[PDB]
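Comments concern the structure below.
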Amino acid sequence: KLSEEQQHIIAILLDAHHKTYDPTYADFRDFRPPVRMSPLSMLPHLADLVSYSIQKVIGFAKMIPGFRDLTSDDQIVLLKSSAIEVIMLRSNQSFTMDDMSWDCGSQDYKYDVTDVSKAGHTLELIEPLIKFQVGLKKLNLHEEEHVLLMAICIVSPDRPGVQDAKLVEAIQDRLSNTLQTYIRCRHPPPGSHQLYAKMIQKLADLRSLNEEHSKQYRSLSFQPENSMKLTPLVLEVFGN
Amino acid sequence: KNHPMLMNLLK
Ligand SMILES: CCC(O)(CC)COc1ccc([Si](C)(C)c2ccc(OC[C@@H](O)CCC(=O)O)c(C(F)(F)F)c2)cc1C(F)(F)F
């Protein structure tokens, strides 16, 4: 029972995603080179990758129905707290179970857990990250469910600093109902089974990954040697 | 703490 409004929301989010996700990964040539041979050797390349992703996340969030109507302060707060989570979600499109790596076109842009450690992160984060990616890939989400989950993740009213939490919850409830109705009406069993519950559980997992990444980000960023290798956008969004 | 790059990316 997907209403025209609900299909319209899906159409907007699908178009927003296709405008902001380049599955050819053509722009990876413009990043600083990945060097695999402190020696945070992958930090230049992955900082540019993450910085590039944040740009796409902002472009996607701006096209979420209702998001652009929020105040600038709330839009900023919502993007700052959700960016790391949306990055983890959108990277699942490139995540592969053949090898538990992120396959972005070529061997140069094939990222395993060694690259996340050569970006400065321990396995306090890498282990839950791979488990999240695997459990998310096993959901075999429709592209419609994938973009709705990203959108729902961004417009969460419980983010710190939100002013119009009821307006944010208004948007999210419409995306939530659209996702629920999409699963009932368009996702065939047995994949549909408890799909909404599993997808919302992934938002809880992302909160934990958000917390672990932040504590590791602040410890990495505290050393100016590492902060020098980040980008200005990364420093603005993730913090100084 | 103020975010001019994020804001101009939001127009
Ligand atoms: C710099 C902050 C810092 O902590 C170091 C201070 C490192 O951080 C890192 C570093 C590496 C990784 Si990764 C699991 C190798 C990864 C793989 C693929 C991918 O993208 C594919 C596609 O989705 C892009 C197209 C699009 O996005 O349009 C992305 C993505 F970021 F682009 F999404 C990330 C994640 C993070 C982070 F923790 F930030 F998530």
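Residues displayed in chain B correspond, in order, to Swiss-Prot positions 640-650.
Cβ atoms here come from the backbone N, Cα and C positions, even for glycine.
Listed in Swiss-Prot as a mutagenesis experiment, B:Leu645 to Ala is described as follows: Impairs interaction with ESR2; when associated with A-604; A-607 and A-648. Looking at Swiss-Prot, you'll find the mutagenesis B:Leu648 to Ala noted as follows: Impairs interaction with ESR2; when associated with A-604; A-607 and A-645.
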Cβ neighbour count within 10 Å of B:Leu645 (mutagenesis position): 20
Set of same-chain residues at least 6 away whose C-beta sits under 8 angstroms from B:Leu648 (mutagenesis position): none
